[PDB]
Amino acid sequence: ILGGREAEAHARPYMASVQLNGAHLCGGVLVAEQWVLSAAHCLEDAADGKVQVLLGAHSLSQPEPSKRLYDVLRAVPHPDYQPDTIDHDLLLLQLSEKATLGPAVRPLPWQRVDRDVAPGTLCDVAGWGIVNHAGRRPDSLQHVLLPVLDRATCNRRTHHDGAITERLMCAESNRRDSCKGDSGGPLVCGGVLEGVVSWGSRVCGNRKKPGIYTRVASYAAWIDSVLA
């Protein structure tokens, strides 16, 4: 997370760390007792390794009373996701067992009503990705409040000339951003999961194009069919 600050320990109990052989690979969101929502492209990066998800964490290395590591039973990427493409970048991870819920571990509700967040609204994004141009990786959870751009500005800025789909949303990337390692992390607006971090900034600290996040409301039907 570029330009943020250290989150308060376990104040965002829905935060998950999707790990590849012990190293943090991507962010994730606990959406149910046994399901973690993240980004599909995160699986591309893991060609032959063991993916597991860490819950109840603040510090990735320090022992904490609520940390629990789980194995992933099934990985369900969106059916229409095409590697080296940006749409349908959603992945549902099923844990080896139902998570032990408590103050530090609890699902976050997600937007099932398909409506746009008001442009100008500050939403919260959390993650353990790169924090500066040097490639420095934090031990503890970071977070930033990012303003959501209006669609036309998102369209024009990102794509150039031809549409930004109705299934994506943009938040400024100018001084605060998501960087590598933050993909799959939540974008929370007013207590509800509104989007999921898409590809992070290529070079942390120097992208001109806004950050793109997948709108979950656009996929409420898919999410529900996988959880049924």
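The numbering of chain A matches Swiss-Prot: 26-253, in order.
Per the header: X-ray crystallography, 2.0 Å.
The backbone N, Cα and C atoms fix where each Cβ goes, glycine too.
Taken from Swiss-Prot, the feature active site, charge relay system covers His66 (among others). In sequence order, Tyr106, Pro108, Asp114, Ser208, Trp224 make up the list of same-chain residues 6 or more apart from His66 (active site, charge relay system) whose Cβ falls under 8 Å from its Cβ. When secondary structure is read from DSSP and collapsed to three states, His66 (active site, charge relay system) falls in the helix class.
DSSP assigns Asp114 (active site, charge relay system) to coil in the three-state reduction, placing it in neither a helix nor a strand. The active site, charge relay system annotation in Swiss-Prot covers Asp114 (among others), and the record cites experimental evidence as its basis.
As a published mutagenesis entry, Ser208 to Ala appears in Swiss-Prot alongside the note: Abolished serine endopeptidase activity.
Taking all protein chains in view, 28 other C-beta atoms sit within 10 angstroms of the C-beta of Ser208 (mutagenesis position). Taken from Swiss-Prot, the feature active site, charge relay system applies to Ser208 (among others).
When Cβ atoms from all protein chains are considered, those within 10 Å of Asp114 (active site, charge relay system) total 26, not counting its own.
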